[PDB]
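The structure appears below as structure tokens.
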Protein chains: 2
Amino acid sequence: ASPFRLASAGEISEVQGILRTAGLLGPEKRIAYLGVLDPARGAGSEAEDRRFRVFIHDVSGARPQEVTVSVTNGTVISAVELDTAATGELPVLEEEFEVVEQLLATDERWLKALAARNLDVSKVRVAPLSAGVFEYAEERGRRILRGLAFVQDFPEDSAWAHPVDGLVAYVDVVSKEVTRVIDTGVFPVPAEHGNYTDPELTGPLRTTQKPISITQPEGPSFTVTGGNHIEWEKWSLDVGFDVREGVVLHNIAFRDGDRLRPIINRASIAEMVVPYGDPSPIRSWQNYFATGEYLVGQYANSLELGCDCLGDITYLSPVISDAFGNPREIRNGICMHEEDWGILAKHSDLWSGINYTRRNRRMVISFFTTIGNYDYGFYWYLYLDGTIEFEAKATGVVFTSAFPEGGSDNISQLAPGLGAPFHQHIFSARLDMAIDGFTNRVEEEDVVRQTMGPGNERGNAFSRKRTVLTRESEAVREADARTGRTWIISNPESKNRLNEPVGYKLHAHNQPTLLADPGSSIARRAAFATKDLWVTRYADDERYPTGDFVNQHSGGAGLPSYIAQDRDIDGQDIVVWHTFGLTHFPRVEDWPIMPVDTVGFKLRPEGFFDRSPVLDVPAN
Amino acid sequence: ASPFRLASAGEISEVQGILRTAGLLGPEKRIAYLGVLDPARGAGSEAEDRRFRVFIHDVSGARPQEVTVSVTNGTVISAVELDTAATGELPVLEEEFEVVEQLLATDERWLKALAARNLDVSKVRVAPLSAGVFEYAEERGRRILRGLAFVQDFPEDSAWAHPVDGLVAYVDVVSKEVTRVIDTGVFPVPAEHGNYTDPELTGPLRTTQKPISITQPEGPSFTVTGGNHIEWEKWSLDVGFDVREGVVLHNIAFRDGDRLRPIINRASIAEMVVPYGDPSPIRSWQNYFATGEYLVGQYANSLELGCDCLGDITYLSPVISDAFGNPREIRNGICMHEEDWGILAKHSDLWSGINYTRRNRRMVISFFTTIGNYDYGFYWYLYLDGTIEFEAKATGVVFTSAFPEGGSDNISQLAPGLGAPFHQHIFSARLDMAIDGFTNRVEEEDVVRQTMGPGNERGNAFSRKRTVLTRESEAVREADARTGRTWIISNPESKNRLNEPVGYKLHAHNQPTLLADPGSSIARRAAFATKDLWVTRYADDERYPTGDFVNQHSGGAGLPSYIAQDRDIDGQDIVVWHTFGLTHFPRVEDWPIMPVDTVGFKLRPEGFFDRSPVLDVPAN
Ligand SMILES: [Cu+2]
Ligand SMILES: [Cu+2]
């Protein structure tokens, strides 16, 4: 009965039926996106009306549509025709992936380019890459995908070890036409294989690792009810899943005394982009929006016990729609478990003679997705002390290219003749705040150094300052590690026993943001990535920092346009959008399969509680 | 019979005997420091002469001495008379802590100050704080300690909850006289107790935490030989212990196939300082060097199984000297264990159909120390992929004061009338580098943004630049989180299969450095804390970033003096000194006992290996 329950197979089938009945889902139609709509602010209808939103693609080219339906009433609430040439193309369909290689396989220009390289077409894999928006006039109003080739010597061969540089093709996946085939010259195809499961490369397997047994005799400390409602060590929340954003956390709250205190209404990674910094014409257009263009949730992996999730794990198997509206379950796509997290608090007192030690723990909610060569792990952590944290784990195989003989300033060499273009992995966390309720405000906190003089004769004093962001136009902030800059989200109407507004402090990793030139296509399409922190007034239709349609869409929507409304955010229903990412200069150690690298952020209570909230943790 | 073996109780007793028979250990003498000397560069001399370094304090005031003895030959190698007024005072003795409170208890000025506040002198605890160096001319030449009072209502009461503000005294612990008692006014002593084990504060203990069993049925994957030589998953190292620095890692090396490749010769936290930023004259002089002035190693805690260290733990029990030269063992003062560390590498390939997942592990070597109200955990981690990491965990009870009526810009309120002065916890990691040998160099790597134009028409390109630090005069570097600055330690004479110098990249947390005014005493005495990274040419006598006798030294000793030599560091035996710390604006949540906060750094292989070094890890 929870209005925050996961989408069921039945609801998805019902959406399919409603669309069919409305004459909106004929045989030429495809569901590019389907997701449940969150309830509007303030308990509207007496009961909860379950609604879903869908992006309908048309394989014949007719205009696509955005439709919202009520599975409860079996009706179409609204259907609008989409002008893709203006608002953007629909997310890429998995069924379009193979279309690129297949079409090029019969194109004389492509075959000629391969022959010139002595490559057998039957062994050439082509990666279906999003196209973005550049200077190609013919692409206006065309659903395009670009292809980069990789040689696969045999069925189980890792094609990434064999990039075919100097070649790229543009394909219209709807009209089934190869618009362009660019060949800037023949580069040697890196010879070494990158098969990390081949003993020839792994050598004899280590026999030195002893087993580590992690078990919970009496079961986990958390409970799961209503299918996705979690309660663990004072925490309370609902675990949602969206085909686009993946795991989404709802109603994060903390039990303080006799009341459930809200902290975050909705938390998610609203976008993740991978911009490449190689100026070569073959890849200078490369910018992969995993979330917005491909929909990361769609590719969530089924997690194996013992391998992906170790210990006493509780799985959730979310359901998504396939391209035809049929429900598809992602078996064990979300795993949840608690784990020991070292020392929480400790003190040995020289005067009282009392020695005290308490261990910490954290609740883990995660999923792992795979998009082509990359694999990303998304982890949300809840700690005993009230800290909330997110961590992204990037691994998989690096996207490759040829390494020029004369060397490069935008590519690193991973093996003889094998290159790895520089790139970034930039995420955007959308945090719909609710610190003790919806009346919130954000304060930028900087360390303040003081000059030696009257009032500070020894020159030891240092302080800090807090600046309230009152309007959206002044809520676009940059990190400043040098001054220990953080952002506090507080509730001006809710004070702790010391008469201070309760709050939570956001700690960023302060990694470099988007490096692209500000006048580049990517700087516009990924504007959110140019600044560390954005604050907007909550609005039902402001969901992603890049807008609803990112594929082949120019700038104009997303965060920059939202902030333009310059709404009041001083003690209002606000949303924090935090940009964070990794700048990757591939190492030889990253080849042939890369070890995990991490990035993220966390929010710690700041005067939210009246004292430590973990004084009731048992000794043993 | 390793030259890096832990000191035995016998060796300490032997040092004591040598000193006594030499007439250097009379009744008035005290061992202020005692530690074994590392082998000098070049072990080409069979049988290493075991030598110990000793700082001998004279409670009579007669000049103290620095003595080097050979326990192998039973002789005094050298004994130098120390002029403390010039080179600094000796480290504070634990037995001196007590003298401050006892001396003040008989001083009329102190008693009057307490009487006015209606405090029973028998209930007043006095924290023995180091002095420092300021405008007090009568202190030069005198061994001083300052005292700050706290009320302890009963034997098991936490005195930190009851600071006595507006009062501070200075005492000459040698002549045993109170030189000054400053009373700036009466402040209410905070009323609430901070007894975190008292049910009235903890409330009913949670009964919701289910047990987590962590075991290793076949034992740990690491071996310990020669008492302290560790070998784990290709790693090799020696775990040493010094009363001043605590746990020290020696000869960190990694088995790359046929050869044992060195990485770091010696790693340690050579200093840790806690500067306070409250301009009040009661505390504006407060700066305590846990390592240099108090010797954090001597206060290492005995770690209890199941509380401090969980899982299959292997303990080391280092032995230190007491103030009289008697050996004292710190039972289970060092914990060593391995632990699962999530996903190491993962990839599901769409073309090969191969799914691959491998788990990561880390070797943990740690200890926990207690200095008055603070407790610090020191952790060194070795990862499967070759990464080396250090992490400091700060907890304990915050140093308190009164919270002024009218508020404060340098103190936070944690309870009614109770304040917590702003301060920092700044560490210095001394890394004697040995990347594939001693011929090393350091390069500062910055991200480089590129402007849109010829050669970068789309404005997507970005690069990086490396600057070799060739002389010490140019090796005092600052962090720059915005340009993703890191430092690479490479060996220009050792190349990987791609003909590139092998190296390791240092990743800093980019936290704020010393905030105090550049003209302050603390900015001079802890100059190392003003910059993130220093590189010096290796030298036997350059051990600490603050010099050998930190206590009451005028400043400039250590790093500033070493760097002044302006030696060649481009492809030489070098040492990296990394400054990193936490800036603490205490939160209500930190009271009455604070949750652990962390800070650290790590080093990852950068073209050190010819490809991923963890391809030989099994599935398990
Ligand atoms: Cu990457
Ligand atoms: Cu602190």
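Chain B is numbered as in Swiss-Prot, which gives 9-628 for the residues shown.
Placement of Cβ uses the backbone N, Cα and C atoms for every residue, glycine included.
Listed in Swiss-Prot for this protein:
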{"type": "ACT_SITE", "residues": "B:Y382", "note": "active site, schiff-base intermediate with substrate"}
{"type": "BINDING", "residues": "B:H431, B:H433, B:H592", "note": "Cu cation binding site"}
{"type": "MUTAGEN", "residues": "B:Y382 to F", "note": "Loss of activity"}
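Taking each of the binding-site residues B:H431, B:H433, B:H592 in turn and counting other Cβ atoms within 10 Å of its Cβ gives the largest count for B:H431. Cα to Cα, B:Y382 (mutagenesis position) and B:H433 (Cu cation binding site) are separated by 11 Å. The Cβ of B:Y382 (mutagenesis position) has 20 other Cβ atoms within 10 Å, all protein chains considered.
The Cu cation site, placed at the center of the C-beta atoms of B:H431, B:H433, B:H592, has further neighbours from the same chain whose C-beta lies within 8 angstroms: B:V282, B:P283, B:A402, B:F430, B:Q432, B:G589, B:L590, B:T591. DSSP gives B:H433 (Cu cation binding site) a strand state.
DSSP classifies B:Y382 (mutagenesis position) as strand under the three-state reduction.
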